[PDB]
Amino acid sequence: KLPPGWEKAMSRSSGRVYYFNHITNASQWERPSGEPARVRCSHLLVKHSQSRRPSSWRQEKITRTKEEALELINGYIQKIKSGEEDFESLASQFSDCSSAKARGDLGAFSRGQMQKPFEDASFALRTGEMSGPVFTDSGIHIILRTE
Ligand SMILES: CC(=O)Nc1ccccc1F
């Protein structure tokens, strides 16, 4: 059982079973629900000093470490999941991608166009679903599949 990409896990802190997707890095308490030619995604990118281009509209020289970037991503995911903040709001303010000006929207795309870990996570997400941290040569992404 379980849709592909998904595995059963156990919370270290509560002992309750949860589910983890090793393609999207998503995790959820509910047993998961379950390929299109194209998907539409938004994303929030946090770059780091080893990003292919360690620069963005937010910062001419991005100096943070991969670990600092993952902490920031993790914090954004927490606030999005709690509802304290909207994905679109955090992407507009803090995404190191030029798509920040479009609330993170990348428009629609096919397989073959995006960096592979991003593509795989995008196509494995269900409509409306959000990824966990997804790593590419650009940095660390939160991906929201919108279509
Ligand atoms: C046009 C759009 O939808 N998104 C966008 C805007 C600026 C840079 C990159 C982008 F993906």
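We number chain A the way Swiss-Prot does; in order, the residues shown are 6-39, 51-163.
Quick check of the header: X-ray crystallography, 1.7 Å.
Just so you know, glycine gets a Cβ as well, placed from its N, Cα and C.
Per Swiss-Prot, mutagenesis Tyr23 to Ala is noted as: Reduced affinity for KIF20B. In this view, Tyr23 (mutagenesis position) is surrounded by 15 other Cβ atoms within 10 Å of its Cβ, with every protein chain counted.
Sequence annotations record features per position, and here Swiss-Prot assigns domain 'PpiC' to 52-163 based on sequence analysis.
Listed in Swiss-Prot as a mutagenesis experiment, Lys63 to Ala is described as follows: Loss of peptidyl-prolyl cis/trans isomerase activity. No effect on the interaction with IRAK3/IRAK-M. Abolishes IL33-mediated increase of IRAK3/IRAK-M protein levels. All protein chains included, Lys63 (mutagenesis position) registers 24 other Cβ atoms within 10 Å of its own Cβ.
As a published mutagenesis entry, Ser71 to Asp or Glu appears in Swiss-Prot alongside the note: Loss of peptidyl-prolyl cis/trans isomerase activity, nuclear localization and cellular function. The Cβ of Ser71 (mutagenesis position) lies under 8 Å from the Cβ of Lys63, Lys77, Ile78, each on the same chain and at least six residues away in sequence. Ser71 (mutagenesis position) falls within neither a helix nor a strand when secondary structure is assigned with DSSP, and so counts as coil.
In Swiss-Prot, a published mutagenesis experiment is listed as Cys113 to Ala, annotated Loss of peptidyl-prolyl cis/trans isomerase activity; decrease in DNA repair of double-strand breaks by homologous recombination slightly less efficient than that observed with wild-type protein. No effect on RBBP8/CtIP. Cβ contacts within 10 Å of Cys113 (mutagenesis position), excluding its own Cβ and spanning all protein chains shown: 22.
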Once you note that 11 residues are missing between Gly39 and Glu51, how far is one Cα from the other in Å?
12
